[PDB]
Amino acid sequence: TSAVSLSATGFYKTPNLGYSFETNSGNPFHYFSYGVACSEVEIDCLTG
Amino acid sequence: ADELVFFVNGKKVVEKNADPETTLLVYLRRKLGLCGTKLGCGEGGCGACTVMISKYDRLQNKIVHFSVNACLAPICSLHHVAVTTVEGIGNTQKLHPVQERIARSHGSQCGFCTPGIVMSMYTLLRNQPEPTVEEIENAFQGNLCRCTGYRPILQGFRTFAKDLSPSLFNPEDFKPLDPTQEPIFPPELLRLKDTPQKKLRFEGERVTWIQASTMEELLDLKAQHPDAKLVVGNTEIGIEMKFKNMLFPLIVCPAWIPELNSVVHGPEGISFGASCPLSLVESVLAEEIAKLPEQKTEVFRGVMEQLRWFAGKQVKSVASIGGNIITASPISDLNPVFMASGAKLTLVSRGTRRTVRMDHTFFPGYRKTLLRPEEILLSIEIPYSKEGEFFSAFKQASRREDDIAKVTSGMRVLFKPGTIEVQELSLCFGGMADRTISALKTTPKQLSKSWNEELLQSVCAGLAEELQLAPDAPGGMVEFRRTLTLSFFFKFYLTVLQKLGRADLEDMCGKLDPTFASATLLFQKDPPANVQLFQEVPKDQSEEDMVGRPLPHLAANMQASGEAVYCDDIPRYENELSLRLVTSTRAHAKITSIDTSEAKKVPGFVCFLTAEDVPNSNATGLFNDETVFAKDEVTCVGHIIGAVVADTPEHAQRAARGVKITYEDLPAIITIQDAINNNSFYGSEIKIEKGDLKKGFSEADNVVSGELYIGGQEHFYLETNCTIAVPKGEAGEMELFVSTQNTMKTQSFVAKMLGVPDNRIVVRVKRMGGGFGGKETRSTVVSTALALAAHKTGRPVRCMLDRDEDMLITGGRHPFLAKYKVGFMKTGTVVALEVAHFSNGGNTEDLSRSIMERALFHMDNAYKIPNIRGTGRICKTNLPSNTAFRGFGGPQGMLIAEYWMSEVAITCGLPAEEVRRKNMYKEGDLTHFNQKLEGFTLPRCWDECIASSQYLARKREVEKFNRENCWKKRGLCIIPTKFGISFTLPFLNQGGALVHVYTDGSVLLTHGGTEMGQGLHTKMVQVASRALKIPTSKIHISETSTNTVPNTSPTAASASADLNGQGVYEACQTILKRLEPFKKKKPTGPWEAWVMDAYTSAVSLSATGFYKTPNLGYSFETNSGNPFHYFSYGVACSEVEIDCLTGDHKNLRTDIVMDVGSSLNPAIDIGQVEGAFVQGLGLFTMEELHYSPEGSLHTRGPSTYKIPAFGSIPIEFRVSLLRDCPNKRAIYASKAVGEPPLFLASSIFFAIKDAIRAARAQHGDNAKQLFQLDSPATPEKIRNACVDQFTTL
Amino acid sequence: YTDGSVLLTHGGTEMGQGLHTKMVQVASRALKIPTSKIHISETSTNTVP
Amino acid sequence: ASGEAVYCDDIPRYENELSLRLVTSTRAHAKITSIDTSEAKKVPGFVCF
Ligand SMILES: Cc1cc2nc3c(=O)[nH]c(=O)nc-3n(C[C@H](O)[C@H](O)[C@H](O)COP(=O)(O)OP(=O)(O)OC[C@H]3O[C@@H](n4cnc5c(N)ncnc54)[C@H](O)[C@@H]3O)c2cc1C
Ligand SMILES: O=c1[nH]c(=O)c2[nH]c(=O)[nH]c2[nH]1
Ligand code: FES
Ligand code: FES
Ligand SMILES: [Ca+2]
C-alpha cells in the first residue's frame, strides 16, 4: 500500500575461475569435495 | 443413418450422426477446431460468427456465394454446400487483401469482431469485385464493433470502392486483389449437382430433422404429422430454441423444394415462393422498381423501405418471406405492408389448395394465423399498384421489448379515378397490439371524402380512439407510440398531397407548404467525409524509434486472420468439463429449497455446486460483501446461487434448467427513489465544498433549480466473460486463463475461496475481446465458480457466458439522479452551485464509492465556480451490482454540469459557447478540490476546434435550416472536458515489469497490464525499443501473468501505459547499465555481440522494473492533496438533424480536438478517441436498459439493447490530436487517452437539445422554456419533447 | 504476494536431488520466515533466462 | 508416495493432441538410398512422416 515493489531478481557467478591448458595455470574449481569409503566383499570363486 | 456431407475451407466433412440441434458455429469451433469464427451473441445481431456459404443453385443454374450467421445455421441445413471461414481466405503467412487492409488501416482493436467483418467484406467482393461506397457500408448492417468507432474499417475498405499531418496508413502499399486465386468451388459438389436430391433424415439426442426434397413429401409429412415444425432459415426458430427454452422434436426443412423458391411475374403482381430469402425478394423488387413505371411499384417500394433498416446481409440471405409472415410477430415490419396492400397468399395441404388476401382475419391472435396445422404457405403475390393508388411504409426505430411495442406500418389509398376523393383506404400497424392490425373502424369513415385538412383531422381522431393504449399497456412508451401512429399518418397525408401534385391534381388538393416538404423525404445517407490529423515525429528521430509513429496494433494481422487466441479458442483438455451458472429469478427472497432431481437425469451431469461446497470462505468481492454462491437469501435477479458441472456446454445448460428453486419474497429496494425512501446506501455521504454558498446565491442575479436522470450502460464487450481453470493436483496449485483486466484480484479471490495461499494460484491473460471496466472486478464471479469446480473434480473446467447471462449477471455503468441549484449573473458568469448526486449501486459495493468520488471530482467539468457544494450518496439496491465503465463516474458528473450550463445560457439569452468560454478555468486556477491546473491546454483545444469546425458559420446555417423547415430541425453544440488521470485510490498508481534478454539477442517482456484492444502491448514494445535502442522486431510480449509480475493494479483508469511504460523503461535501463562495459569495448559491434559477451562474462540479462506515481493523495476532510497526476483536455463540436415527427436523428458532423500530449502512437490514440466517443454516443442517445417493475433486466441482447452501428457514426468525423504539447511527467511526454474522450459525445446530446428547443418554438404555443431531457435522449424522449398538434390531443 | 506468501523460482530443475527443498530452506533462512510460506512450482525459461 | 506428483506424461492430453514416434537407423554407417512410407500411410490415424 506504500507502492514498494515486492518482486526481485537474484543472480550469482562463481568468481575467479579459469584454467589454461596452454600455461597449466588458473583455477578450474571453486573448491573440492572429499570422502573415503571402506568396503568388504565375499566372492564365490566357483561362480563369480 | 443418412450422412451429412458438406465442405469447410475446401475440405470434405462427412458427419455420420448429425444432431439437428448442432449449429455450424459449434461444429466449426468444437468439432473442427476452427476458432477464428466467434460467438458474440447467439441471436444474429452482432455478426461475429459470419461465414460464407457457396453452393450450386439448381434453380438459377450456377455457383452462388452468400454470408450467414454461423450461430443460427443448423448444420443439418447445410448438406452439399461449401463453407468458407476466416481461416479459408488467408493467414498471417499470406493475408487476403481484405485481412491486410482492415489490419493496416487500424480497423482492428480488440480484434473479436474482425473475422466476422472480414467475412462480410469478403463475401461482398466475391459477388461484386468492384463495389460502391454505399454497397460497402450496407455490407456491415449485421456486424457490430464496440471498440473502433467504425471509421477506420470503412476508410480502409473504401480502397476497394468508387467503381501538415502524416497519414495513418498508406493504400498505395496494399496488394491488389486477384480473384483467380480464391478457393475452387469443390468439384465434387459440381459432380453431385447432377444427381437428384433425396429426402434426408437426421436423428439427434432430442430432435428429428427431415430435409424434404419434394412438395409431395412435405405435404404427406404434414398430413400425417401436423406437428412437424417447418424450419427454413432458422432465424426465428433458432432463437425460440436457444433462448425461449422451446423444443420441437420433429422438424421438417422444405428449403430445397423448387415450388417454395420460385419467382413468377403475373398480371396483378409478383409471386414469391414462401421459402425465398429476403435477399432474393430485395434483388427482384429492386430491379422491377428500376425498370417499371413509378405508378406500378408503389407497394414494392414500401417493402424495400421496410427491408432497409431490417437486419444484415447475413440474416437476409437465409430469412424467408414466408417465415416472417408465419412467425406472426406483433412487430413484423412486413405483415403490415402485406396486409395494407391485400397481398395474395396461397395455402396448401395434401389434396387442398386455397388463396386468401391478407386482412385482419389472417392473424386472429397472438402469433397465430389462418393456417390449419396441416397447411403450409406456398406463395405471396406482392401486387402492382394501380393508377391513383399510393403507398407508404413506416417504422419506429428503437426497440425495447422482445416482441411488442415498436410501431411499424403499411398505408395505402386508392382515389376514384380523375378525383381526389377516396375509393379505398387501408392503415395497418404493428407494435400497437398483440398482433398486426388494421384501423378497420377508422378507414370506412373516409370513403368518398376528399384528401384535405378535414380528412387529416378525422383520421387522427379515429386513430387515437381506435388504437388507444392503456397507461399500463405491454411495452410502455404509450405516449410515444400513440404519437407515432398519428405522425406516421401525417407523413402519409403530406406525401399523398405531393403525389396528387405530380398527377396534376394540385388545384383540387393544393400545394404543400414548402417548409413542410422535408417531412416526407425518405432517409438519405450523404457520403462520409473524415479527417484525422496528428503530428509528425522529429526529422532526426531514428527510423527504428517507433515512439510517436502510427505503428499498427501488433496483433492486427492475426486478429484479421482469426489466428489470435482468446480464452474460449484455447483447445479443451480431453478430461475438461463445462460449467453453467444458476442465478436467482427474484430481486429479494429467501431460498426455501433447491431441487436438482431433474438436473441429475441430464446425460453427463457431474454435480451442482452451492455455498456448502466452498472450501474456505464464501465472502468475496472488493469490499467483502458478496457471496460466491447465495446463502439463504437472493438479493437481485441474477444473483448466483450455484453452478452445474457437466461434460458439455449443452448438457450444462439443460441441467441448469432442471435446478428448480423455491422462494419466499422479501421487501425489495429497486429504484434510486426506493433507496432514498428506505435510507438504503453504501456508507456515508461524500462531499466536496468550497467558498460560501449562502453568499453566492444571495449575490446571483438568477437561480435555476432542477433534476436530471442519467441511464446506465452495458459494456457489450464483444467477448463475454470466460475462465478456464486447470487444477494441477499438487499442493493446491491451479492455473487460470481468464478474460480479465484484474489478474491480482482474480488470484486473491480464488485463493481465499479455496483457502490456499496466493503463491499456489496463477492467473494468465493473453488478451480480452474488450473490457471497458466490465472486467475490472465482475469477471471474478465466473472465475471463482470455475476454480471451485476444477478443485472439486480434479479436472479442468471451463465457462464462457452467453450474452444474455453476461448482460444479466455482470452489471454496468451506474445510473445517476442529480438535484441541482445554480446561481449566475446576467452575463452568464456562474457564482454558485449545489448538486446532490445519487447512484444506483445494485447489491454489492464493488467500486461504487470510488465512482462517486470521480463524479464529484468532475462536477466542475471545465468551469471555475467560486462557491460550490457537491454531495453524493450511493444507493444500495436489489439489482445486479454496477461497476466500472470507461469514464468511471466522470461522464455522469460532467453531463450534469453541462446540463445546468445549457440552462444558464438559455436563461441569460446568450450564445452557449460564450457562456461556457467565459466560465472556463484558466492556467493556475484551483479546482473546487484545490488542485492547481498547470499545463492547461483546454483553451488551445477550444480555439482550434471552434476554428477548424467553422462553428460560427455553421451556426448561421443551422438557424436558416430551422427557419425554412417545419418538421426537421438542426442543432449544433460545442463541449469541452477536463479529465483527471490516476486511480482515485493512490496506491493503485503503481506498475511493474519483467524483462529477459536471451543469448540470441531477442527480448521477452511482460508487464502488469492486460491487452483488451487498446494497444497497450504495442505501446510497451514501442517504449522498450526506444529505451533499449533496438528495433521493435527484437522485442515480444506474449502474455500477462501473476507469476511474472505480482501485485498488479487492474488495467483501468486509463493509466496502464503511463504506469507500465515507466516500469518497462526502468527494466530496460537496468539492462542497458549492465551492457555498458561491453558497449564501450565494442561500440560498433552489433547488439547480439554485446548480449553474448555479457552472457559469457556471467552478467545477468534479466531485470524487474517498477514505478509508482509520485505525490498523490487527496483528503476529503481537509480538501487538499492532489488526487491526479495531470489532466486530459479535449473539445468536441457536433451537429445533428432531428425528425420532429419520429424522434430519429442523423449525426451530421463531429469535430474533436484532443490533448494526448506527445502521443506514443497516434494511430492507436486516434482509434481510442473515436472508440470512446462512439461509446459515449451510445450512452447519451441510444443505449437504454429496461427492467420489470420487480427488478428483472429485460434488455439482454442486441435485439433489444442497441449499441452504435456502422450507420450511427457522425457522417463527417474529424479528429485532431493537439500539436506541440509534451507532458513530461508521463512516459516520453504522452498522456493517457482511453477514458477522457467519451464524455465529448455529450456534444451530440446538447445538439439534440438545441434542435428540440427549435422544434418547440416552432409548434409548442406556451411551451415550458427549461424543458426536460433525461439521458439517454432516445427517439421516444426526443419525439415526446417535440410538442405539437399530434402530442397534445 | 499481498497475503505474505512467497512464490520462488530459480534456474535449477528437480530431478530427485531435492534442489527445490534446499532452495526453500535457503530462502526461509534468508527471509526469516517459515518454509511453509514459500513455494516453488516449476522451472521455466520465461521466469529465469 | 501418493501418486499425486505430476511428471510430464501425467499431464492430461488436449482433445486435439497427437503422438509422435521416432524412426531410427538400423545401420552403423550407411547412405540412405530411399524411404518408403506406403505401409505407414495405411495405419489408421496416421498423419505425417
Ligand atoms: C438479427 C435479426 C434481425 C431481424 N430483424 C427483423 C426486422 O427488422 N423486421 C422483421 O419483421 N423481422 C426481423 N427479423 C425476423 C426475421 O425476418 C424472421 O426471423 C425471418 O424472416 C424468419 O424466416 P426464417 O426462414 O428464418 O424462418 P424459420 O425461423 O425457419 O421459421 C419461422 C416460422 O415460420 C414457419 N414457417 C416457415 N416457412 C413456412 C411455410 N412455408 N409455411 C408455414 N410455416 C412456415 C416455421 O414453422 C416457424 O414457425 C429479424 C431476425 C433476426 C435474427
Ligand atoms: O480512478 C479510477 N479508478 C478506477 O478503478 C477506474 N476504473 C476505470 O475504468 N476508470 C477508473 N478510474
Ligand atoms: S454470434 Fe452470431 S450474430 Fe452474434
Ligand atoms: S475491435 Fe471490434 S469489437 Fe473490439
Ligand atoms: Ca456496485
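Residues 3-165, 190-1315, in that order, are what chain B shows, numbered as in Swiss-Prot.
Header entry for method reads X-ray crystallography, 2.0 Å.
Cβ coordinates come from backbone N, Cα and C, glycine included.
For B:4-91, the entry in Swiss-Prot reads domain '2Fe-2S ferredoxin-type', with the evidence type sequence analysis. Per Swiss-Prot, the feature [2Fe-2S] cluster 1 binding site maps to B:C43, B:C48, B:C51, B:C73; the stated evidence is experimental evidence. The feature [2Fe-2S] cluster 2 binding site is assigned by Swiss-Prot to B:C112, B:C115, B:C147, B:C149. Here Swiss-Prot notes a mutagenesis experiment, B:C535 to A, with the remark: Slows the conversion from the dehydrogenase form to the oxidase form; when associated with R-992. Abolishes conversion from the dehydrogenase form to the oxidase form; when associated with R-992 and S-1316. Sequence annotations record features per position, and here Swiss-Prot assigns Mo-molybdopterin binding site to B:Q767, B:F798, B:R912, B:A1079. Record note (Swiss-Prot), mutagenesis B:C992 to R: Slows the conversion from the dehydrogenase form to the oxidase form; when associated with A-535. Abolishes conversion from the dehydrogenase form to the oxidase form; when associated with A-535 and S-1316. The unchanged residue is displayed.
What Swiss-Prot annotates, mapped onto the structure for a quick look.
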residue: B:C43; record: [2Fe-2S] cluster 1 binding site; contacts (Cβ under 8 Å, 6+ apart): B:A50, B:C73, B:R829, B:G1223, B:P1224
residue: B:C48; record: [2Fe-2S] cluster 1 binding site; contacts (Cβ under 8 Å, 6+ apart): B:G42, B:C115, B:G118, B:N145, B:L146, B:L744, B:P1224
residue: B:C147; record: [2Fe-2S] cluster 2 binding site; contacts (Cβ under 8 Å, 6+ apart): B:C115, B:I119, B:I155, B:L744
residue: B:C149; record: [2Fe-2S] cluster 2 binding site; contacts (Cβ under 8 Å, 6+ apart): B:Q111, B:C112, B:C115, B:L744, B:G796, B:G1039, B:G1193, B:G1197
residue: B:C535; record: mutagenesis position; contacts (Cβ under 8 Å, 6+ apart): B:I446, B:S476, B:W477, B:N478, B:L523, B:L526, B:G527
residue: B:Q767; record: Mo-molybdopterin binding site; contacts (Cβ under 8 Å, 6+ apart): B:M794, B:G797, B:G799, B:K801, B:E802, B:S805, B:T1036, B:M1038, B:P1076, B:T1077, B:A1078
residue: B:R912; record: Mo-molybdopterin binding site; contacts (Cβ under 8 Å, 6+ apart): B:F798, B:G799, B:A1198, B:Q1201, B:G1260, B:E1261, B:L1264
residue: B:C992; record: mutagenesis position; contacts (Cβ under 8 Å, 6+ apart): B:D539, B:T541, B:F542, B:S544, B:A545, B:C1166, B:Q1284, B:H1285
residue: B:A1079; record: Mo-molybdopterin binding site; contacts (Cβ under 8 Å, 6+ apart): B:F914, B:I1007, B:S1008, B:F1009, B:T1010, B:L1014, B:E1261
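According to DSSP, B:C147 ([2Fe-2S] cluster 2 binding site) sits in a coil region rather than a helix or strand. Around B:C51 ([2Fe-2S] cluster 1 binding site), the same-chain residues at least 6 positions away in sequence with a Cβ under 8 Å from its Cβ are B:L27, B:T39, B:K40, B:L41, B:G42, B:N71, B:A72, B:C73, B:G118. Counting every protein chain shown, the Cβ of B:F798 (Mo-molybdopterin binding site) has 31 other Cβ atoms within 10 Å.
Counting Cβ atoms from all protein chains shown, B:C73 ([2Fe-2S] cluster 1 binding site) has 27 others lying within 10 Å of its own Cβ. Binding-site extent for Mo-molybdopterin: residues B:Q767, B:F798, B:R912, B:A1079, maximum pairwise Cα distance 12 Å (rounded to the nearest whole number). Highlighted in sequence order, B:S110, B:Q111, B:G113, B:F114, B:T116, B:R148, B:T150, B:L744, B:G795, B:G796, B:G1039 have their Cβ within 8 Å of the centre of the Cβ atoms of B:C112, B:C115, B:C147, B:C149, the residues recorded for [2Fe-2S] cluster 2, and are not part of that set. With respect to ligand 2, the binding-site residues B:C48, B:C73, B:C115, B:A1079 contribute B:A1079 as residues with a C-beta closer than 6 angstroms to one of its atoms, given in sequence order. In this structure, none of the binding-site residues from B:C43, B:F798, B:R912 has a C-beta falling under 6 Å of any atom of ligand 4.
Of all Cβ atoms in the protein chains displayed, 30 besides its own lie within 10 Å of the Cβ of B:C112 ([2Fe-2S] cluster 2 binding site). Counted within 10 Å of its Cβ, the other Cβ atoms near B:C115 ([2Fe-2S] cluster 2 binding site) come to 31, all protein chains included. Taking a Cβ cut-off of under 6 Å from any atom of ligand 3, the binding-site residues B:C73, B:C149, B:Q767, B:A1079 reduce to B:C73. Mapped onto three states, the DSSP output places B:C73 ([2Fe-2S] cluster 1 binding site) in helix. The domain '2Fe-2S ferredoxin-type' (B:4-91): residue composition by secondary structure is 18 helix, 31 strand, 39 coil, according to DSSP.
Compute the center of the Cβ atoms of B:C43, B:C48, B:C51, B:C73, which mark the site for [2Fe-2S] cluster 1; besides them, the chain residues with Cβ within 8 Å of that center are B:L27, B:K40, B:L41, B:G42, B:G44, B:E45, B:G46, B:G47, B:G49, B:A50, B:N71, B:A72, B:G118.
In sequence order, B:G797, B:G799, B:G800, B:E802, B:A910, B:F911, B:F914, B:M1038, B:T1077, B:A1078, B:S1080, B:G1260, B:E1261 are the same-chain residues whose CB sits within 8 A of the CB centroid of B:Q767, B:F798, B:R912, B:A1079, the residues recorded for Mo-molybdopterin being left out.
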